[PDB]
Amino acid sequence: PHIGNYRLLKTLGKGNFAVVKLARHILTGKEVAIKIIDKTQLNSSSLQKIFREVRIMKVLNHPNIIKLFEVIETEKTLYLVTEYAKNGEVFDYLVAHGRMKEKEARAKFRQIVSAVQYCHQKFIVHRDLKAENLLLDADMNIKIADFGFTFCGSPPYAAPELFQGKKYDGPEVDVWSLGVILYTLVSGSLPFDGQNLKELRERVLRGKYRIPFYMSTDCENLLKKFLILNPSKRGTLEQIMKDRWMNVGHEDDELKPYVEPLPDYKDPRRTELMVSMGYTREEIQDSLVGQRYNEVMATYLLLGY
Ligand SMILES: CN1CC[C@@H](COc2cnc(C#N)cc2-c2ccn3nc(NC(=O)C4CC4)cc3c2)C1
């Protein structure tokens, strides 16, 4: 049960393409998730998508997005070592506990909106936002996952453009799915449903949904800023951040675009511990400035917890 500096612990998910395992980084003692991809079993276009996802993961550094720590490549197998979100998916938490009170849904939703807006700053569109892709860490903080690697709960989140044959590429697609996510957080149910796809599509294209009796007028006013049939009439996430419901109980701390902190490759506390482990100062610096995502860089990132 061993890959690089990691002790393979248990299986968190399985497939024909990839196996996600829980693991312990031996040097630091931290638990991580490791996606193990047999590249020989991939189709013609699947490896291009996996490589695109790796590229996106390397650039995203947000407290509410699953952080990548290491990439290990061999001819046949690709290993992606990422952050482990102990409390599973928001989807399962909603099934287990029911709807969140607006105060609890607000805490989660401010983190989700911050994360998706931060992706949009770097021209990254998720296109598959759903409760299944929103994970929860040990402190119940949101951790967004899946930027390329299928539709078990995907159709209820699809923007009307999918069913109209129109383009499905802009950030406005994510703005629609975020309205569906807000709806499930506060109701435990989906705004657009059906028995088959024909029934789902009719409801999505009509754009009408039930307002549950307990929903506040402030919450419904916010939902109407996301669930707009015309993609060109949907507001940006930067504009939506200024909404009243978003900031109830955050009168000081208004939600605004995330400002990524500047890189710190010379932390003396971590550099000293790494030198004691056997790494050299030059090994540490070259790995960090080159953004290598190798075992040295991974140890520096893992030591930041
Ligand atoms: C459809 N859903 C399945 C899971 C999620 C996709 O998960 C990932 C995808 N890509 C990478 C990479 N590289 C990494 C993860 C990941 C990152 C962190 N975690 N914490 C967990 N935690 C648990 O399973 C807890 C025991 C319950 C699982 C996971 C999985 C979306």
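For chain A, we keep the numbers from Swiss-Prot: what you see runs 48-196, 208-363, in order.
The header says X-ray crystallography, 2.1 Å.
For all residues, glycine too, the Cβ spot is worked out from N, Cα and C.
Database features, via Swiss-Prot:
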ACT_SITE  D175  active site, proton acceptor
DOMAIN    323-362  domain 'UBA'
MUTAGEN   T208 to A  Prevents phosphorylation and activation by STK11/LKB1 complex
Distance in angstrom, CA of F196 to CA of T208, with 11 unmodelled residues intervening: 9
Counts of helix, strand and coil residues, the domain 'UBA' (323-362), according to DSSP: 27 helix, 0 strand, 13 coil
Conformational class of the residue listed as 'active site, proton acceptor' under the three-state DSSP mapping: coil
